[PDB]
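Read the structure below first, then the notes.
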Amino acid sequence: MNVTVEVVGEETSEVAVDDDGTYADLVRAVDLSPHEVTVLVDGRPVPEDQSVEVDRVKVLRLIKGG
C-alpha cells in the first residue's frame, strides 16, 4: 500500500512497499514506479493488523550509484 517514507536529507517522500502484504505490494513487486527506489521494512512489532496494514520505512531518491 501507500506509505510515507523518510528520505535521507530533507523533506519526506512517498514510496511503495512490498512487505505491507496488501494487494498494492503484489503489483509493486513488478516495479511500476517512475522514481525506482529501494524500500526496506524492519521486522518490528506493530499493530498493522488492526486497520490498513501499513508500515513506515526509509527510502533514498532514485537508485544508489552516481
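If you're wondering, the header gives solution NMR.
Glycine is treated like the rest: Cβ placed from N, Cα and C.
Here the residue is the original one, while Swiss-Prot reports the published mutagenesis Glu53 to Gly with the comment Abolishes SAMPylation of substrate proteins. Cβ neighbours within 10 Å of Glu53 (mutagenesis position), excluding its own Cβ and spanning all shown chains: 17.
Annotation note: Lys58 (mutagenesis position) sits in a strand segment as assigned by DSSP. Cβ-based neighbour count (10 Å, all protein chains) for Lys58 (mutagenesis position) stands at 15. Quoting Swiss-Prot on the mutagenesis of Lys58 to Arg: Loss of isopeptide linkage of polymeric chains on NcsA; when associated with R-64.
Shown in sequence order, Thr38 are the residues of the chain, 6+ apart in sequence, with a C-beta less than 8 angstroms from the C-beta of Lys64 (mutagenesis position). In Swiss-Prot, the entry for mutagenesis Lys64 to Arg states: Loss of isopeptide linkage of polymeric chains on NcsA; when associated with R-58. The structure shown retains the original residue.
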